[PDB]
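Comments concern the structure below.
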There are 2 protein chains.
Amino acid sequence: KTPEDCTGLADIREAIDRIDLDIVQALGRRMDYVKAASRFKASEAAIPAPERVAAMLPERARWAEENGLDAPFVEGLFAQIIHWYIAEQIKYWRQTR
Amino acid sequence: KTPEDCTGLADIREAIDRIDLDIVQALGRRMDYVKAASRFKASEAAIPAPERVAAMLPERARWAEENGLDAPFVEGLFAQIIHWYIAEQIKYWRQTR
Ligand SMILES: O=C(O)c1ccccc1O
Ligand SMILES: O=C(O)c1ccccc1O
(Lines of atoms letter the chains of each structure in order from A and count residues from 1; the text may use other names and numbers.)
(Lines give C-alpha, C1' and ligand atoms only; values in the text may rest on other atoms or scores of the structure.)
(Ligands and ions follow the chains in the order given, each with its own letter.)
Protein backbone atom coordinates (compact mmCIF):
# COMPACT_ATOMS: atom_id res chain seq x y z
CA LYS A 1 0.00 0.00 0.00
CA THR A 2 1.09 3.62 -0.57
CA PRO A 3 1.90 5.65 2.59
CA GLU A 4 -1.48 7.38 2.26
CA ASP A 5 -3.38 4.06 1.73
CA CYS A 6 -1.92 2.64 4.98
CA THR A 7 -4.77 2.27 7.48
CA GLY A 8 -2.49 1.82 10.54
CA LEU A 9 0.88 0.67 11.89
CA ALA A 10 0.39 -2.88 10.52
CA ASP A 11 0.37 -1.47 6.95
CA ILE A 12 3.17 1.05 7.70
CA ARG A 13 5.38 -1.66 9.28
CA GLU A 14 4.84 -4.13 6.43
CA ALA A 15 6.09 -1.47 3.97
CA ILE A 16 9.00 -0.42 6.18
CA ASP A 17 10.07 -4.10 6.61
CA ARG A 18 9.96 -4.56 2.82
CA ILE A 19 12.02 -1.39 2.17
CA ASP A 20 14.64 -2.38 4.78
CA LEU A 21 14.87 -5.94 3.39
CA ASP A 22 15.37 -4.42 -0.07
CA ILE A 23 18.21 -2.35 1.41
CA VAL A 24 19.82 -5.39 3.01
CA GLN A 25 19.57 -7.32 -0.30
CA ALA A 26 21.18 -4.37 -2.14
CA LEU A 27 24.03 -4.11 0.41
CA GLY A 28 24.61 -7.88 -0.06
CA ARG A 29 24.77 -7.55 -3.86
CA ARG A 30 26.91 -4.42 -3.39
CA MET A 31 29.47 -6.72 -1.65
CA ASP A 32 29.53 -8.99 -4.73
CA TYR A 33 30.63 -6.07 -6.91
CA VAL A 34 33.16 -4.87 -4.32
CA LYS A 35 34.87 -8.31 -4.32
CA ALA A 36 34.73 -8.47 -8.11
CA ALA A 37 36.34 -4.98 -8.08
CA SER A 38 39.52 -6.45 -6.54
CA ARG A 39 40.18 -8.28 -9.86
CA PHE A 40 40.90 -4.82 -11.37
CA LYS A 41 43.22 -3.57 -8.65
CA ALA A 42 46.88 -3.64 -9.79
CA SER A 43 48.03 -3.80 -6.16
CA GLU A 44 46.61 -3.88 -2.65
CA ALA A 45 47.47 -0.17 -2.37
CA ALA A 46 45.16 0.55 -5.31
CA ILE A 47 42.16 -0.61 -3.23
CA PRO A 48 41.08 2.51 -1.26
CA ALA A 49 41.00 4.75 -4.41
CA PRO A 50 40.54 8.04 -2.46
CA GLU A 51 39.76 10.06 -5.63
CA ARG A 52 36.86 7.71 -6.32
CA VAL A 53 35.45 8.06 -2.79
CA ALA A 54 35.81 11.86 -3.10
CA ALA A 55 33.65 11.74 -6.23
CA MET A 56 31.04 9.36 -4.73
CA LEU A 57 30.14 11.29 -1.59
CA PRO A 58 28.88 14.58 -3.13
CA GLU A 59 27.02 12.41 -5.67
CA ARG A 60 25.18 10.64 -2.82
CA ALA A 61 24.46 14.06 -1.23
CA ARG A 62 22.85 15.25 -4.46
CA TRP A 63 20.69 12.11 -4.51
CA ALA A 64 19.66 12.82 -0.92
CA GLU A 65 18.78 16.39 -1.87
CA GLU A 66 16.67 15.19 -4.84
CA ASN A 67 14.87 12.58 -2.72
CA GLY A 68 13.89 14.94 0.11
CA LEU A 69 16.37 13.72 2.71
CA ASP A 70 18.84 15.59 4.84
CA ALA A 71 22.04 15.56 2.74
CA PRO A 72 24.50 15.64 5.68
CA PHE A 73 22.99 12.52 7.30
CA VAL A 74 22.88 10.49 4.05
CA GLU A 75 26.35 11.60 2.89
CA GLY A 76 27.86 10.78 6.30
CA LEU A 77 26.06 7.44 6.33
CA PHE A 78 27.53 6.57 2.93
CA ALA A 79 30.98 7.73 4.11
CA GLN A 80 30.69 5.07 6.86
CA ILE A 81 29.41 2.44 4.41
CA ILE A 82 31.98 3.09 1.66
CA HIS A 83 34.91 3.07 4.06
CA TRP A 84 33.50 -0.18 5.57
CA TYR A 85 33.34 -1.92 2.14
CA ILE A 86 36.93 -0.68 1.45
CA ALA A 87 38.04 -2.31 4.70
CA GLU A 88 36.23 -5.49 3.68
CA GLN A 89 37.85 -5.40 0.25
CA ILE A 90 41.33 -5.18 1.77
CA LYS A 91 40.52 -8.18 4.00
CA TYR A 92 39.14 -10.09 0.99
CA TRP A 93 42.19 -9.22 -1.16
CA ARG A 94 44.53 -10.46 1.59
CA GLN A 95 42.56 -13.68 2.18
CA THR A 96 42.22 -14.65 -1.51
CA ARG A 97 45.76 -13.97 -2.85
CA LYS B 1 26.21 -6.66 -15.84
CA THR B 2 26.67 -9.33 -13.17
CA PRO B 3 29.76 -8.97 -10.90
CA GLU B 4 31.45 -11.82 -12.83
CA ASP B 5 30.65 -10.24 -16.28
CA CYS B 6 32.14 -6.86 -15.33
CA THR B 7 35.15 -6.24 -17.55
CA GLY B 8 36.71 -3.50 -15.41
CA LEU B 9 36.10 -0.80 -12.82
CA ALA B 10 33.95 1.14 -15.35
CA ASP B 11 31.42 -1.71 -15.15
CA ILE B 12 31.88 -2.26 -11.36
CA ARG B 13 31.28 1.45 -10.59
CA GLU B 14 28.24 1.68 -12.88
CA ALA B 15 26.60 -1.13 -10.88
CA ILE B 16 27.69 0.25 -7.54
CA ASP B 17 26.31 3.71 -8.39
CA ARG B 18 23.03 2.03 -9.46
CA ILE B 19 22.89 0.13 -6.13
CA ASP B 20 23.68 3.21 -4.00
CA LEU B 21 21.03 5.18 -5.97
CA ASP B 22 18.43 2.46 -5.26
CA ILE B 23 19.36 2.68 -1.56
CA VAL B 24 18.94 6.48 -1.41
CA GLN B 25 15.63 6.14 -3.30
CA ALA B 26 14.46 3.49 -0.77
CA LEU B 27 15.51 5.67 2.19
CA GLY B 28 13.50 8.43 0.47
CA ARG B 29 10.36 6.26 0.25
CA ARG B 30 10.93 4.94 3.78
CA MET B 31 10.68 8.56 5.02
CA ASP B 32 7.21 8.89 3.49
CA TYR B 33 6.09 5.83 5.51
CA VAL B 34 7.70 7.13 8.69
CA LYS B 35 5.83 10.46 8.39
CA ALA B 36 2.56 8.67 7.62
CA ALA B 37 3.17 6.55 10.76
CA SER B 38 2.86 9.73 12.87
CA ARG B 39 -0.90 10.16 12.29
CA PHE B 40 -1.14 6.87 14.22
CA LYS B 41 0.84 8.17 17.25
CA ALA B 42 -0.54 9.95 20.38
CA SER B 43 2.23 12.35 21.41
CA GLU B 44 6.00 12.74 21.13
CA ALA B 45 6.02 9.81 23.61
CA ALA B 46 4.36 6.99 21.62
CA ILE B 47 6.65 7.75 18.65
CA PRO B 48 9.89 5.79 19.50
CA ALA B 49 8.11 2.40 20.07
CA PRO B 50 11.07 0.70 21.85
CA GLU B 51 9.39 -2.77 21.66
CA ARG B 52 9.17 -2.31 17.87
CA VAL B 53 12.85 -1.29 17.49
CA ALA B 54 13.93 -4.28 19.62
CA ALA B 55 12.24 -6.76 17.30
CA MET B 56 13.44 -4.88 14.18
CA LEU B 57 17.19 -5.05 14.88
CA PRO B 58 17.70 -8.83 15.13
CA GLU B 59 15.38 -9.27 12.12
CA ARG B 60 17.84 -7.04 10.25
CA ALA B 61 20.79 -9.07 11.57
CA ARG B 62 19.10 -12.26 10.30
CA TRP B 63 18.66 -10.79 6.77
CA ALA B 64 22.33 -9.86 6.78
CA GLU B 65 23.20 -13.42 7.83
CA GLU B 66 21.12 -14.78 4.92
CA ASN B 67 22.71 -12.34 2.44
CA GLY B 68 26.34 -13.09 3.34
CA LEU B 69 27.15 -9.87 5.17
CA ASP B 70 28.67 -9.21 8.56
CA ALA B 71 25.71 -9.13 10.96
CA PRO B 72 27.06 -6.63 13.51
CA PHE B 73 27.85 -4.09 10.74
CA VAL B 74 24.38 -4.35 9.23
CA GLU B 75 22.70 -4.44 12.63
CA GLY B 76 24.73 -1.41 13.73
CA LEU B 77 23.99 0.46 10.50
CA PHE B 78 20.26 -0.05 11.08
CA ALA B 79 20.38 1.05 14.71
CA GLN B 80 21.78 4.28 13.25
CA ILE B 81 19.18 4.55 10.45
CA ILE B 82 16.21 3.66 12.69
CA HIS B 83 17.15 6.11 15.47
CA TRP B 84 17.62 8.89 12.88
CA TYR B 85 14.11 8.21 11.44
CA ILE B 86 12.63 8.23 14.99
CA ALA B 87 14.30 11.63 15.46
CA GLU B 88 12.95 12.86 12.16
CA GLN B 89 9.49 11.56 13.09
CA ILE B 90 9.52 13.49 16.37
CA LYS B 91 10.58 16.68 14.53
CA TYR B 92 7.92 16.02 11.89
CA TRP B 93 5.25 15.54 14.63
CA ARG B 94 6.27 18.76 16.42
CA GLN B 95 6.15 20.64 13.11
CA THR B 96 2.78 19.29 11.87
CA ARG B 97 0.95 17.96 14.98
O1 LIG C 1 32.82 0.09 -2.00
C2 LIG C 1 33.15 1.12 -2.63
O3 LIG C 1 32.29 1.90 -3.08
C4 LIG C 1 34.62 1.42 -2.87
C5 LIG C 1 35.02 2.65 -3.42
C6 LIG C 1 36.38 2.91 -3.63
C7 LIG C 1 37.36 1.98 -3.32
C8 LIG C 1 37.01 0.73 -2.78
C9 LIG C 1 35.67 0.41 -2.55
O10 LIG C 1 35.33 -0.81 -2.02
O1 LIG D 1 11.65 4.39 11.33
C2 LIG D 1 11.40 3.35 11.98
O3 LIG D 1 11.68 2.22 11.54
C4 LIG D 1 10.74 3.46 13.33
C5 LIG D 1 10.68 2.36 14.21
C6 LIG D 1 10.05 2.53 15.45
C7 LIG D 1 9.50 3.76 15.84
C8 LIG D 1 9.55 4.88 15.00
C9 LIG D 1 10.15 4.76 13.75
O10 LIG D 1 10.20 5.83 12.90
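Numbers in chain A track Swiss-Prot; the residues on display, in order, are 2-98.
Quick check of the header: X-ray crystallography, 2.0 Å.
Note that Cβ sites are derived from N, Cα and C of the backbone, with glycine treated the same way.
The substrate binding site feature in Swiss-Prot is assigned to A:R14, A:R31, A:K42, A:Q90; the stated evidence is experimental evidence. The Cβ of A:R31 (substrate binding site) has A:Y86 as same-chain neighbours under 8 Å, each 6 or more residues away in sequence. According to its DSSP assignment, A:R31 (substrate binding site) is helical.
Residues or ranges marked as domain 'Chorismate mutase' in Swiss-Prot (evidence: sequence analysis): A:4-94.
Annotation for A:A37 (mutagenesis position): no same-chain Cβ neighbours under 8 Å separated by at least 6 residues are found. Among the mutagenesis entries in Swiss-Prot is A:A37 to I, noted as: Increases the rate constant for the mutase activity by a factor of 1000, and also increases the lyase catalytic efficiency by a factor of 6.
Among the mutagenesis entries in Swiss-Prot is A:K42 to A, noted as: Active across the entire pH range from 4 to 9. 11-fold reduction of the affinity for isochorismate and 7-fold reduction of the catalytic efficiency for lyase activity. 6-fold reduction of the affinity for chorismate and 15-fold reduction of the catalytic efficiency for mutase activity. Secondary structure from DSSP puts A:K42 (mutagenesis position) in coil. Cβ neighbours within 10 Å of A:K42 (mutagenesis position), excluding its own Cβ and spanning all shown chains: 16.
The annotation that Swiss-Prot gives for the mutagenesis experiment A:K42 to E reads: Loss of both lyase and mutase activity at any pH tested.
Here the residue is the original one, while Swiss-Prot reports the published mutagenesis A:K42 to Q with the comment Loss of mutase activity. 15-fold reduction of the affinity for isochorismate and 3-fold reduction of the catalytic efficiency for isochorismate-pyruvate lyase activity.
For A:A43 to P, Swiss-Prot lists a mutagenesis experiment annotated as follows: Slight reduction of the affinity for isochorismate and of the catalytic efficiency for isochorismate-pyruvate lyase activity. Slight reduction of the affinity for chorismate and of the catalytic efficiency for mutase activity. Proximity of A:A43 (mutagenesis position) to non-local residues of its own chain (separation of 6 or more, Cβ distance below 8 Å) is seen for none.
Of all the Cβ atoms in the protein chains shown, 17 others lie within 10 Å of the Cβ of A:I87 (mutagenesis position). Among the mutagenesis results in Swiss-Prot, A:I87 to T has the note: 4-fold reduction of the affinity for isochorismate and 3-fold reduction of the catalytic efficiency for isochorismate-pyruvate lyase activity. 4-fold reduction of the affinity for chorismate and 15-fold reduction of the catalytic efficiency for mutase activity. The residue drawn here is the original one.
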Rounded inter-Cα distance in Å - A:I87 (mutagenesis position), A:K42 (mutagenesis position): 12
A:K42 (mutagenesis position) versus A:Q90 (substrate binding site) - Cα distance in angstrom: 11
Interface-adjacent recorded positions, chosen from A:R31, A:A37, A:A43, A:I87, A:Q90 when a CB lies under 8 A of chain B: A:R31, A:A37
